[PDB]
Amino acid sequence: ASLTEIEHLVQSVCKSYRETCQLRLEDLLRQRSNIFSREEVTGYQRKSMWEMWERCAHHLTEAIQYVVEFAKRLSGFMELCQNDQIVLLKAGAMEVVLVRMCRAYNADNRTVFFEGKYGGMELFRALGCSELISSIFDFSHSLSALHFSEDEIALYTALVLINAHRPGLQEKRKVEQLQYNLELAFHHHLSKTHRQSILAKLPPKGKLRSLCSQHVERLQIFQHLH
Ligand SMILES: C[C@H](CCC(=O)O)[C@H]1CC[C@H]2[C@@H]3[C@H](O)C[C@@H]4C[C@H](O)CC[C@]4(C)[C@H]3C[C@H](O)[C@]12C
Ligand SMILES: C[C@H](CCC(=O)O)[C@H]1CC[C@H]2[C@@H]3[C@H](O)C[C@@H]4C[C@H](O)CC[C@]4(C)[C@H]3C[C@H](O)[C@]12C
Ligand SMILES: CC(C)OC(=O)[C@H](C)N(C(=O)c1ccco1)c1c(Cl)cccc1Cl
């Protein structure tokens, strides 16, 4: 990959992200003052776990569908074989959704955009897993301290997905090459923007992996109990 190729790769990732970001950053920042009232929060807390799971599962289903579309518009992802495309999506799609959340997260008051307004994590009380939820909020909080640009979140989420270490890949060397190209493209774009300092501040790879382990576990328990 040349400099033209690395620059084209950056452009491709950023364009795909912009077209698949689901919620526009401008709309999310504008809505920060639109915050659930005490009555609306109590309204959520009184809902059954069943209904709350039904709303969350719908929210997550939609978010994952945009991530699938992100992958498919990515330079190189469609060049991979079907099996590998699926292995990567299966392992990474939800990890991308967790990362994507930080944009919809307001660190000033610790709220998230959910069903039209911002609310704290207490909104989700009826689900009965406050420790996992607070870890998700904590993760979003630490990411928001980096003030990710749109292009940065584009490149970073592309790297969460294009990971050659996922078990079950049939063309490991081809995924490696795509991964290496994205790592360099990311590093290069950060230097052009004087943002190299975020590299040392990025969460350790095991952090998102360990959070997604617990997450996918609880998700599957809700999936089966339904
Ligand atoms: C594919 C992956 C791993 C499952 C496996 O061990 O094979 C699983 C675990 C968490 C799952 C998701 C979560 O349970 C949340 C959603 C629940 C809905 O009932 C289906 C879509 C939904 C968006 C799920 C899609 C998919 O089955 C996920 C992403
Ligand atoms: C359950 C939901 C369908 C909702 C609907 O329209 O009724 C479907 C449609 C697209 C699905 C995803 C896509 O097919 C891509 C992935 C394919 C893998 O087989 C499972 C995980 C995977 C990440 C899927 C999870 C889930 O089952 C999704 C999100
Ligand atoms: C384990 C299941 C039952 O808990 C969730 O579903 C939680 C509520 N949840 C998430 O898990 C989530 C959000 C993004 C990725 O995962 C979520 C959050 Cl933390 C904020 C806004 C919207 C949602 Cl949907």
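Since chain A takes its numbers from Swiss-Prot, the residues it shows come out as 265-490.
Cβ atoms are placed via backbone N, Cα and C, with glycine included.
Taken straight from Swiss-Prot:
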{"type": "MUTAGEN", "residues": "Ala327 to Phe", "note": "Completely abolishes transcriptional activity"}
{"type": "MUTAGEN", "residues": "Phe378 to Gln", "note": "Completely abolishes transcriptional activity"}
{"type": "MUTAGEN", "residues": "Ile397 to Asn", "note": "Nearly abolishes transcriptional activity"}
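Around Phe378 (mutagenesis position), taking its Cβ as the centre, 16 other Cβ atoms fall within 10 Å, counting all chains. Annotation for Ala327 (mutagenesis position): spatial neighbours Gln286, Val361, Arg364, criterion Cβ-Cβ under 8 Å with sequence separation of six or more.
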